[PDB]
Amino acid sequence: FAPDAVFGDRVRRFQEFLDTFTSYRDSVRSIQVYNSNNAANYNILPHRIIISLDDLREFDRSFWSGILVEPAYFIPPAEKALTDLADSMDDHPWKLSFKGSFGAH
Amino acid sequence: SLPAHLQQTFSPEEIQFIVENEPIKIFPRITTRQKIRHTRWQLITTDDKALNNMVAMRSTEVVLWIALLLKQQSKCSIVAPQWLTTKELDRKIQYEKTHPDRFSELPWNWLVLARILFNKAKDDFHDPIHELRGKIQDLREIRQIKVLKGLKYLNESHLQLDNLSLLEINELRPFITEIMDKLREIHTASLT
Amino acid sequence: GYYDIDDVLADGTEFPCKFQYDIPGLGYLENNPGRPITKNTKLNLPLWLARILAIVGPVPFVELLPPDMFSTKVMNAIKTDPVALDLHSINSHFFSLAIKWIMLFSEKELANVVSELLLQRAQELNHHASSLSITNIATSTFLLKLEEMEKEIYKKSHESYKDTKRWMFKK
Amino acid sequence: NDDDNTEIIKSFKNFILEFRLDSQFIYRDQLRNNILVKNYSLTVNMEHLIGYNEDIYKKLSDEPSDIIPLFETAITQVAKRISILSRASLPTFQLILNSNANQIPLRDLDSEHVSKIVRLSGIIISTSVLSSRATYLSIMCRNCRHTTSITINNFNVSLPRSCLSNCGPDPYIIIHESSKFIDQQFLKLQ
Amino acid sequence: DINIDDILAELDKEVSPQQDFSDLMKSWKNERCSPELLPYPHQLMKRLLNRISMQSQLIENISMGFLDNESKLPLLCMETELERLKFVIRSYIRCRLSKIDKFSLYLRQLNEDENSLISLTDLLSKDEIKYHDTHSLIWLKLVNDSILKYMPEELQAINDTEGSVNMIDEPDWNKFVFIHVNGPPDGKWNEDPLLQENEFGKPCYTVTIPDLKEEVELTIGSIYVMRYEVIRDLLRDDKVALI
Amino acid sequence: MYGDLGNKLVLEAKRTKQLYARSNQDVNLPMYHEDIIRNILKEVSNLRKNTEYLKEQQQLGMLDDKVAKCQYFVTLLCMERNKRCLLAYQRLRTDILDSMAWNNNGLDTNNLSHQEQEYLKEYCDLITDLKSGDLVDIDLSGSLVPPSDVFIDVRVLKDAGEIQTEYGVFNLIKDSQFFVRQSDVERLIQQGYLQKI
Ligand SMILES: [Zn+2]
């Protein structure tokens, strides 16, 4: 098993997650338009999203437990997919944050 | 009127009592068959004939509690059932290792009878008893792994446990029935 | 069972009720027999009472608000890590109360989640019940996080294993 | 050397699998019961090890720092054999020793006791935080990315000095994602 | 070759105390594990108690003959036989007395219900009828004087079925039990109507879990954990037995 | 509030259940909670007086089709709850007394109510009625551990002198030891005079 061979599938699964729970797309676009307005109007929101980890569990438990137990192999594809989502919005690497129900962690 | 711990299961002693009612093959060391050229057994729970017609080292079959009562004295030797030998137990171990899902078809009394005969008839085995104890231990350990795998699939509906021993069942009974009962109660509560 | 003591105790736990009518004289539930209860009064009542006032009315006399023990917070905590969760600290009778709540309001989601919780905890409970001395701290911690329902199942199971081990090894 | 190590390991596997008193296989049962509650260790009474085969205890007491790792390895193999179905993972089990040998008071321990098993008593005056020690290092060469791994046993270790087939003067680095670690604590006994 | 096994069979063909003890063992094993109070084997128990009396009198007579060839071993087997047999009857009766303790009000309901297909004197022994009646009266007197004297006339009934919780405890009919699928008590698989072929051509019974609307094939000679109600009539006909 | 004393009483019930369930012997059951029971019974009498007051005032007619219906239903439910708590407590102590009857008396009295004392007497009379009737050939009050051995060694734990049995005697000399039929000494093992197996 080598991580690179599964990176693409992990990317598209997190992309499907972000497409499903569209509140994260709305958050990305809200940050972008806030920053664009404040850049032009002459203070800046960061390129960071807090995902409810419960949403990622209810979507795909395997990927969720991947984020929890093997983040070194699961956060980079998730952040790549998020950066690609931000790129897909109209006109820098985006980062992730987590909330909820960590259990034994 | 029935103790709390006997309410819905058998004690291990009761399991032994059940197993003790099985017939077993013995070599008598007394002669009771009278020649043509005195007390008879006169039982009511089991067949009287074999005990009344014993001859020394003509092997014959009697109920196990009588065989043990005779083997408490020197007056008998209890022949091990064919499965309780090194080669046969090794075949069952290989079956258990080869078929992860199934339990091997050891007889339902196997742990109980192994315990009984290793303690009360330690000198009657053709095989060295330390190897038989070792292989009985191998079997119980492997079967316990399979039990743990099985408990991952408890249901509100039913379960199947093809060749599990009477003692293994009785050990698990006040857990499996309780958990499947509570899964049923959760499930049926949801129905309109 | 009618005389099942752990059921009598579970019925004694309290749930959030919202009254749907202005009713004189019931103010003793609000600790004063001389005043009415009013519509949209929000009050905690024992389940043996709240179960009934939520069905008799027509609009029933009480609506039962979602209790915290079945809130989205607790359900998410259940759905991540069933064995690590301290159900006893959530509610000592959580399974009996979940069964009663599922029966009172037919709710497939909660029935599934509570079934999943019970099964996944039953595995760990059987592991600690099966392990015997020849108490271990890893067992001693886990038995704190068990409900009274689960403590009963544990004692019965562990006693069965211990009795079997006793019989096998002592002549 | 590893032929003799294999024979030592097999001897300990037989000690776990065969040692029995009054119809109970106490070490098989203890190992299983420990595995169920997920503590991966075994407590061995050295009276039983002596009683089983005093040659084994002679090997152990002659040089415990080489023999204890082999005993731990034997415990892992039996652990798998009694808890995982053969042909349908666990860490390296800690060996814990119980003993009734004559105590040496703390002030008498000196150069003659170096590398010997020792029994003593005292009062713990301090307990440090849980430092992390490697059991297994994943390793690779900084230049040619030759990849290997080093298993470590904590009885007295290093990285290799130069690459195992130019790679520069001191070439190896650790890969922490596939390396494995354990808790280590310091106590001060008075 | 021409098969002849039936010809050989028609040539070869040319109650017992042991079966009674085996039926007692079956009754005891089924009673201990079932939630319901099973019907009493009236005739079997009459015969067993007769045999215990006669065997005791025999052992007495032989002991007198010894006191007033002389091998003690058969007497020892007779003595410990009667001890083992009396243990089985004792355990069986004590168990179903405990069940009567649990279901005293439900059994009273079956007695009161004129529409019932079960009469209490089918289900219970004469001694169990005595025990049920007088234990019910004595417990009822205790709680009447202690407690129910002080309740209003709305609430003095001890068998209130309409209250906020039902006072009558009944058997948990869908309680899970272990069973071994005997098949018919005869070897005549061809004679059993419920028996049928499973996949792989091995016999079975199909039973329906009514809540789940699901069929399950109880194949002969294998062990299942089943809701008691779902198997209840197969158990009534000895096609399965509780482990 | 009207449910509380019932909850106190059934918490008492649960604690005495655990007390009995932790040991192999019959633990002597704790004191009968006369005070909490009297407080509950007085509370029930007050709830009865409230129903009487209300069913009087249904002649005066205040909003009775709902309001009197509600007050009546609530106080009725309070009485049902208090009955359930009282009967749960009494049924547990009944169960433990039945257990003790079969274990010993059918072969600490201050802690019972007088109803419970005469109940225990009547229940022992019932057990003896069973083992004295038909089925008499089985000592129905005997043990439920299966007979594993017919002959046993027994060590005399307390002195009792010369006693006869069916065809002989035992002189129960302190710290003597017999080898004897178990069925001839079982009564003395139950009565605590003989030690082994
Ligand atoms: Zn290199």
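Residues displayed in chain E correspond, in order, to Swiss-Prot positions 2-15, 54-107, 120-294.
So how was this one determined? The header says electron microscopy, 3.2 Å.
Backbone N, Cα and C atoms are what each Cβ position is placed from, and that goes for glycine too.
Per Swiss-Prot, mutagenesis E:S66 to P is noted as: In sld5-8; temperature-sensitive mutant; in association with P-21. Defective in DNA replication. Sequence-distant contacts (6 or more apart, same chain, Cβ under 8 Å) of E:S66 (mutagenesis position) comprise E:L77, E:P80, E:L83, E:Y143.
A sphere of 10 angstroms centred on the C-beta of E:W67 (mutagenesis position) encloses 21 other C-beta atoms. According to DSSP, E:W67 (mutagenesis position) is assigned to a helical segment. Quoting Swiss-Prot on the mutagenesis of E:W67 to R: In sld5-12; temperature-sensitive mutant. Defective in DNA replication.
E:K150 (mutagenesis position) falls within a helix when secondary structure is assigned with DSSP. Record note (Swiss-Prot) on the mutagenesis of E:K150 to E: In sld5-2; temperature-sensitive mutant. Defective in DNA replication.
For the recorded site, E:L293 (mutagenesis position), the DSSP three-state label reads strand. Residues within less than 8 Å, Cβ to Cβ, of E:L293 (mutagenesis position) and separated from it by at least 6 positions along the same chain comprise E:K68, E:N69, E:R71, E:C72, E:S73, E:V228, E:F229, E:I230, E:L286. Here the residue is the original one, but Swiss-Prot notes a mutagenesis experiment at this spot, E:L293 to P: In sld5-13; temperature-sensitive mutant. Defective in DNA replication.
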Note to self: Neighbour count, 10 Å Cβ-Cβ cut-off, for E:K150 (mutagenesis position): what number do you get?
What the structure shows: 22
Checklist line | Cα distance (Å, whole number) from E:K150 (mutagenesis position) to E:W67 (mutagenesis position) | finding: 13
